[PDB]
Amino acid sequence: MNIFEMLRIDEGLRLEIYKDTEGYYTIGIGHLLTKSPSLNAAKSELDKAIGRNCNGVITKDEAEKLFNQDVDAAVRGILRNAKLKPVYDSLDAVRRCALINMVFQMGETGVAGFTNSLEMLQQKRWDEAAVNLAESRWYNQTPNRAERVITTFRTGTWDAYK
């Protein structure tokens, strides 16, 4: 079980270019192709990234390849965020994945806003962090996903994704 699989479950995988909420051309698991309004631009970028003429369509594995780059970029950003770095540094691997999942979903700023929770995570007070996390608006908005991520924080295992 890995972070790709976690996100496929939680977020879902799209294999054809679509526009996101902001109107940006996207593919795979939230992989942003470009901010230009041109579909041509989007296809062009996709073709470069994957080394084949896809015509705006991709394979599960190329979606993974793109995703892994996005994961790297997310960690890069986390390591530069004063509020998140310390937490990330303190976590074990699996819990790190849960944190990145949250960042994908709500961005750095969204995550950094769970002050108490993060403080608990840092102190390895797993049960208390889960409790605080469950009472947020995030949990109400996306309960299935949230429940899985929280369980992941609580146990430190991949069980919820079983």
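Our numbering is plain: 1 for the first residue shown, then up by one each step along the chain.
Placement of Cβ uses the backbone N, Cα and C atoms for every residue, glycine included.
Here the residue is the original one, but Swiss-Prot notes a mutagenesis experiment at this spot, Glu11 to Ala, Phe, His, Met or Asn: Complete loss of enzymatic activity. Counting only residues at least six positions away in the same chain, the Cβ atoms of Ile29, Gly30, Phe104, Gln105 sit under 8 Å from the Cβ of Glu11 (mutagenesis position). Secondary structure at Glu11 (mutagenesis position), taken from DSSP and collapsed to helix, strand or coil, is coil.
Per Swiss-Prot, mutagenesis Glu11 to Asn is noted as: Loss of 84% of enzymatic activity.
According to Swiss-Prot, the mutagenesis experiment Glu11 to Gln carries the annotation: Complete loss of activity.
Sequence annotations record features per position, and here Swiss-Prot assigns active site, proton donor/acceptor to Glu11 (among others) based on experimental evidence.
The mutagenesis experiment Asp20 to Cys is recorded by Swiss-Prot, whose note states: Nearly no effet on specific enzymatic activity. Residue environment of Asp20 (mutagenesis position) contains 10 other Cβ atoms, counted within 10 Å of its Cβ in all protein chains.
Annotation of the mutagenesis experiment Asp20 to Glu or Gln in Swiss-Prot: Loss of 99% of enzymatic activity.
Under its mutagenesis entries, Swiss-Prot includes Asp20 to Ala, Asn, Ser or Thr with the note: Complete loss of enzymatic activity.
Annotated active site, proton donor/acceptor per Swiss-Prot: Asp20 (among others), in sequence order, evidence recorded as experimental evidence. DSSP assigns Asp20 (mutagenesis position) to coil in the three-state reduction, outside any helix or strand.
The Cβ of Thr26 (mutagenesis position) lies under 8 Å from the Cβ of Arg14, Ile17, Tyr18, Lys19, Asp20, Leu32, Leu33, each of which sits 6+ residues away along the same chain. Reduced to three states, the DSSP call for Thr26 (mutagenesis position) is strand. What Swiss-Prot notes for the published mutagenesis of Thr26 to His is this: Facilitates transglycosylation more effectively than hydrolysis; covalently bound substrate.
Quoted from Swiss-Prot for the published mutagenesis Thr26 to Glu: Complete loss of activity at neutral pH; covalently bound substrate.
In the structure as shown, the Cβ atom of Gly30 (mutagenesis position) sits within 10 Å of 18 other Cβ atoms. The note that Swiss-Prot attaches to the published mutagenesis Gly30 to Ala is: Almost complete loss of enzymatic activity.
The annotation that Swiss-Prot gives for the mutagenesis experiment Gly30 to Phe reads: Almost complete loss of enzymatic activity. The enzyme is destabilized by 1.5 kcal/mol.
If you look up Swiss-Prot, you'll see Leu32, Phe104, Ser117, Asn132 marked as substrate binding site. For the recorded site, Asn132 (mutagenesis position), the DSSP three-state label reads helix.
The Cβ of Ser117 (mutagenesis position) has 24 neighbouring Cβ atoms from other residues within 10 Å, across all protein chains displayed. DSSP assigns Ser117 (mutagenesis position) to a helix in the three-state reduction. Swiss-Prot documents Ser117 to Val as a published mutagenesis change and attaches the note 50-fold decrease in enzymatic activity.
Record note (Swiss-Prot) on the mutagenesis of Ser117 to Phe: 10-fold decrease in enzymatic activity.
Quoted from Swiss-Prot, the note on the mutagenesis of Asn132 to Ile is: 5-fold decrease in enzymatic activity.
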List the same-chain residues at least 6 positions away in sequence whose Cβ sits under 8 Å from the Cβ of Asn132 (mutagenesis position), in sequence order, or say none.
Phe114, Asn116, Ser117, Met120
